[PDB]
Amino acid sequence: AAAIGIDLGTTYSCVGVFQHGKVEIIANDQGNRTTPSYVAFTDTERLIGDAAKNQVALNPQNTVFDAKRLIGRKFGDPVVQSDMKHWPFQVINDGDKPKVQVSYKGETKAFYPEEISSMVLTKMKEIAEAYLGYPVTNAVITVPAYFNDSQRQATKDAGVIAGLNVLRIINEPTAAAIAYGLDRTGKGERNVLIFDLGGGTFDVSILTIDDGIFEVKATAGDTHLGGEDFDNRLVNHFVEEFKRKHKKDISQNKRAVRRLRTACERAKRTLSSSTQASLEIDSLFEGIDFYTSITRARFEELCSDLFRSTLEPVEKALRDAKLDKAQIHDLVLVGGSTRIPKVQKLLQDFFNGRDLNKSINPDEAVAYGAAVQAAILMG
Ligand SMILES: Nc1ncnc2c1ncn2[C@@H]1O[C@H](COP(=O)(O)OP(=O)(O)O)[C@@H](O)[C@H]1O
Ligand SMILES: [Ca+2]
Ligand SMILES: [Cl-]
Ligand SMILES: [K+]
Ligand SMILES: [Mg+2]
């Protein structure tokens, strides 16, 4: 029975399996190769993944996301206190551990972050089981290189609750390197930069790999920069367009904004492979339909500063690692936002034209490497 590799992400999670000499990333029931790390509580059910994210605008108080931002932290942690200001769901203190408090099955219930993440992992486990045709019991799960013992412990606990034997907790940048077979040479240092621009966070890691041993040389980035920030630039653009067309400001209507955000995220994805995208939202605000379009060039203009801001943490990491740009052997793209052509251009330009490792979907690279590692650990 195959062990699985799971990327338990801030915004999306991904599962893969190594068998018959290759990794396959496993599509969910909707055919999506990544699944939102969202859980929704209703009067009768728990919805997880696509079904939860799809009703986020409808049920904001009882739809939980960003659990990875809480996992393994104390309630009074200044990170927790800050992030709480921005979430539509309630977080409460239970013995200096945060819990998310929701209405569920007609009662007030609270859940630890690891319990929320266990639900996401159960969904990822089920996705794998539907594909494999049998129960999965062993997994490798990934975490950011900056996670401390408590954060690693709580991630493992999520896996255990989900019913998995967690073979190992490994770092996301390590898993990305494993995906590209970067740990297979013997003696001789190989310097690798992992540039990981996700849905909510940006992580740059420089690893030196010597005879299969990984050393973290430097890390940099921004825990609050990611694809949601690009979606938001599109949201504000279309808010202005709606004002010009209808003389109505929708920006204070939480549901209209969330629905617009959903449409913008879809359009953004299309713009990575097409030069234009259409948005069509029925009954956006006061029953008015919104149908519009966006070009790739306009999207790039709207986000130009944000894309550019990703280069300075690369500069800082290189400085900390005491390496010149030219000394990096491999540049590895991770995170779904690195599928944006402008982001690729900026990074490749910064590195004076060096190849980008992007043959594995960047949003799947971590799960891919976790699957390879799970197979190695199973023998
Ligand atoms: N083809 C694409 N083009 C641009 N952005 C994308 C694309 N596919 C996914 N994304 C974005 O990637 C982000 C999620 O990245 P991912 O690496 O899957 O999750 P996480 O950051 O939680 O690990 C989301 O903002 C999503 O909209
Ligand atoms: Ca942000
Ligand atoms: Cl450019
Ligand atoms: K992910
Ligand atoms: Mg990620």
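We number chain A the same way Swiss-Prot does; the residues here are 4-382, in that order.
For all residues, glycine too, the Cβ spot is worked out from N, Cα and C.
According to Swiss-Prot, the features are:
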{"type": "MUTAGEN", "residues": "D10 to A", "note": "Reduces affinity for ADP"}
{"type": "BINDING", "residues": "12-15, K71, 202-204, 268-275, 339-342", "note": "ATP binding site"}
{"type": "MUTAGEN", "residues": "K77 to Q", "note": "No loss of acetylation and ATPase activity. Exhibits normal protein refolding activity during the early phase but exhibits defects in ubiquitin-mediated protein degradation during the later phase"}
{"type": "MUTAGEN", "residues": "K77 to R", "note": "Significant loss of acetylation and ATPase activity. Decreased binding to HOPX and HSP90 and increased binding to STUB1 and NAA10. Impaired capacity for protein refolding during the early phase after stress but shows normal protein degradation activity in the late phase"}
{"type": "MUTAGEN", "residues": "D199 to A", "note": "Reduces affinity for ADP"}
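Everything Swiss-Prot records as a feature, shown here on the structure.
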residue: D10; record: mutagenesis position; DSSP (3 states): strand
residue: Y15; record: ATP binding site; DSSP (3 states): strand
residue: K77; record: mutagenesis position; DSSP (3 states): coil
residue: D199; record: mutagenesis position; DSSP (3 states): strand
residue: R269; record: ATP binding site; DSSP (3 states): helix
residue: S275; record: ATP binding site; DSSP (3 states): coil
residue: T341; record: ATP binding site; DSSP (3 states): helix
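For the binding-site residues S275, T341, counting C-beta atoms within 10 A of each C-beta gives the highest total at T341. For the recorded positions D10, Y15, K77, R269, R272, counting C-beta atoms within 10 A of each C-beta gives the highest total at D10. For the binding-site residues given as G12, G203, the lowest number of other CB atoms within 10 Å of the residue's CB is seen at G203. If you measure from the Cα atom of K77 (mutagenesis position) to that of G12 (ATP binding site), you get 20 Å.
Within 10 Å of the C-beta of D199 (mutagenesis position) we count 25 further C-beta atoms, all protein chains included.
Under 6 Å, Cβ to nearest atom of ligand 5: this is the test, and of the recorded positions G12, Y15, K77, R269 it is passed by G12.
Separation of the C-alpha atoms of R269 (ATP binding site) and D10 (mutagenesis position): 22 Å, rounded to the nearest whole number.
Nearest by CA distance to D199 (mutagenesis position), out of the binding-site residues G12, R272, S275, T341, is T341.
Separation of the C-alpha atoms of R272 (ATP binding site) and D10 (mutagenesis position): 20 Å, rounded to the nearest whole number.
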